[PDB]
Structure formats: structure tokens, C-alpha cells
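S.K.: The structure is given below, and queries will be raised subsequently.
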Amino acid sequence: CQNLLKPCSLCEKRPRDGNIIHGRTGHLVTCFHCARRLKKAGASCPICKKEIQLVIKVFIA
Amino acid sequence: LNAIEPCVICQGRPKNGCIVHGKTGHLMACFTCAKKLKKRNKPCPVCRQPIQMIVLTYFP
Ligand SMILES: [Zn+2]
Ligand SMILES: [Zn+2]
Ligand SMILES: [Zn+2]
Ligand SMILES: [Zn+2]
């Protein structure tokens, strides 16, 4: 979808390649750097508020 | 970009099946097709590492 083409919703200057994972679903709205920062702050996923279990660097092929 | 092209495998759904290995993920297939790769015990088609899990990815 077209939202993947937008800069990170947080820093607005890196691509959306940070998948925030919880169970078997993930929200991809931030870059890897900001997603990790959120986990480090102990924040919940900014979309659905689930505990962030895993942060993954995503490559689109 | 590859991001606005559909699943490479079925070409009928978005690339929302994240293939997870380690701290990295390959997005090229939908959730349904990506699950099939794991079930049939295929490695990641892109980097050929084992698939740890499939994550339904929303981009919302
Ligand atoms: Zn960012
Ligand atoms: Zn979420
Ligand atoms: Zn597919
Ligand atoms: Zn891979």
C-alpha cells in the first residue's frame, strides 16, 4: 500500500522499514531506528497499543 | 518501488506476509502465500535463510 512509501511517521526522514511485532501481526509505520527507540522506552505499539515483542528491519523485494 | 507491486507469488494481494529471520524481514509475498512457504519448509526465497515466522504486517 501507498503508506509504505511515506517517510517514518515519527522522525519523518527515514523510510518505513521498522516492523513492530506482537504475536503474529506487525505494524509498519516507523523506521527501524524509531521502532527500536519505542521498544527501549517500553512504549506499546503506537497503532494498536500491544506490547512490542520484536522489532525487525524490513527489506521490500 | 516494489512496495506498490502485489505478492510476487500470486500477484493478487499486497506484500503483507513478512518473512522473519533474526532481526530482519523480507517482504515480497502476501500472508497466505508466505504461510505456504513456511508450511512446505522452504527457505526465504530472497536471502535463502530459514523462515523463523510469518507476520501479518499492517501498514495502516
Ligand atoms: Zn523514524
Ligand atoms: Zn501494532
Ligand atoms: Zn500471494
Ligand atoms: Zn529473507
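Per Swiss-Prot, chain B residues shown: 432-491, in order.
Cβ atoms are placed via backbone N, Cα and C, with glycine included.
When I checked Swiss-Prot for this same protein, it listed these features:
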type: MUTAGEN; residues: B:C438 to L; note: No loss of ubiquitin ligase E3 activity
type: MUTAGEN; residues: B:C441 to G; note: Fails to interact with MDM4
type: MUTAGEN; residues: B:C449 to S; note: No substantial decrease of ubiquitin ligase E3 activity
type: MUTAGEN; residues: B:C449 to A; note: Loss of ubiquitin ligase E3 activity
type: MUTAGEN; residues: B:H452 to A; note: Loss of ubiquitin ligase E3 activity
type: MUTAGEN; residues: B:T455 to A; note: Significant decrease of ubiquitin ligase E3 activity
type: MUTAGEN; residues: B:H457 to S; note: Loss of ubiquitin ligase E3 activity
type: MUTAGEN; residues: B:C464 to A; note: Loss of ubiquitin ligase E3 activity, enhances protein stability. Does not inhibit interaction with APEX1, but inhibits its ubiquitin ligase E3 activity on APEX1. No effect on its ability to induce apoptosis
type: MUTAGEN; residues: B:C478 to R; note: Fails to interact with MDM4
S.K.: Under 8 Å Cβ-Cβ to chain A, which of the mutagenesis positions B:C438, B:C441, B:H452, B:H457, B:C464?
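M.R.: It is B:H457, listed by sequence.
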S.K.: Considering the mutagenesis positions B:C438, B:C441, B:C449, B:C464, B:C478, which residue's Cβ sits among the greatest number of other Cβ atoms within 10 Å?
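M.R.: Counting every other Cβ within 10 Å of each candidate, the maximum falls on B:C449.
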S.K.: Can you count the other CB atoms that lie within 10 A of the CB of B:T455 (mutagenesis position)?
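M.R.: B:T455 (mutagenesis position) is surrounded by 17 other Cβ atoms within 10 Å.
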S.K.: Do any of the mutagenesis positions B:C438, B:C449, B:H452, B:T455, B:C464, B:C478 touch ligand 3, in the sense that the CB is under 6 Å from one of its atoms?
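M.R.: Among the mutagenesis positions listed, those whose Cβ sits under 6 Å from ligand 3 are B:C438, B:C464.
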S.K.: These are the mutagenesis positions: B:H452, B:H457. Which one scores highest on other Cβ atoms within 10 Å?
M.R.: B:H457
S.K.: Of the mutagenesis positions B:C449, B:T455, B:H457, B:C464, B:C478, which one sits closest to B:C438 (mutagenesis position) when you measure Cα to Cα?
M.R.: B:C464
S.K.: Filter the mutagenesis positions B:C438, B:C441, B:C449, B:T455, B:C464 down to those with CB closer than 6 A to an atom of ligand 4; keep them in sequence order.
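M.R.: Result: none.
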S.K.: Nearest to B:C441 (mutagenesis position) by Cα, among B:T455, B:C464, B:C478 (mutagenesis positions)?
M.R.: B:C464
S.K.: Within 10 Å of B:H457 (mutagenesis position) by C-alpha distance: pick out those among the mutagenesis positions B:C449, B:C464, B:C478, and say none if nothing qualifies.
M.R.: B:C449, B:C478
